[PDB]
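Read through the structure below, which is laid out as structure tokens, and then see the notes.
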Amino acid sequence: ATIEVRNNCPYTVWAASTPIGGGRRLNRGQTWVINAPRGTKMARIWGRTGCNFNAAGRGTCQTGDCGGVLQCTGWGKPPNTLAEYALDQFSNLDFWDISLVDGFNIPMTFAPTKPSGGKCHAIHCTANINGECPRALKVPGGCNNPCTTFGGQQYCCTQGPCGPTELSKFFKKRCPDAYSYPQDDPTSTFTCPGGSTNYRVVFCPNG
Ligand SMILES: [Cl-]
């Protein structure tokens, strides 16, 4: 239920969190701890780079912008590396993952503060994705996922079952534990017994 967001990047990051949390400027080394009640589903945490806000919480960001506002209520504009989770009250299990479906912008580590074996352990995505990003998907500060750039069933899996693509394999290749495309569920979903642990999301785990 407790999620700790830590910015270990050498640059400032504007953490964002829905549906609870909002937004927060995080300078190098700063942490933000938010409480997520049991039953919180379809939640996500991400970081925003190159933002420019004025006293009122209005401005714009280079990546992951959520409507030109500091405290998000909606989703960020890709590309942005995602930390998704659902604290299910029915199975009493925590379902979480790192997703690249909406792109990549900042490397991160998603981990249980109390790993208990099985699929309940830290996962990472620290590859140099922005650096090796295919030219067709590359944007300032990030690397978009083929579904965002090209669209269509092939990449977005909007019409029905889909499979990996050469462009999706570019991400899975570099971050095996993360979602490379919409239906990359089997090797991208992790769980922990609900109530048995807390969570930590850190930007630039390798500094
Ligand atoms: Cl709670």
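The numbering of chain A matches Swiss-Prot: 22-228, in order.
The header says X-ray crystallography, 2.5 Å.
Using N, Cα and C of the backbone, Cβ positions are placed for all residues, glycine too.
These come from Swiss-Prot:
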VARIANT   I24 to F  In strain: cv. Rutgers and NP24 II
VARIANT   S38 to F  In NP24 II
Which three-state DSSP class does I24 (variant position) fall into?
strand
What is the interatomic distance between the Cα atoms of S38 (variant position) and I24 (variant position), given in whole Å?
10
Three-state secondary structure of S38 (variant position) from DSSP?
strand
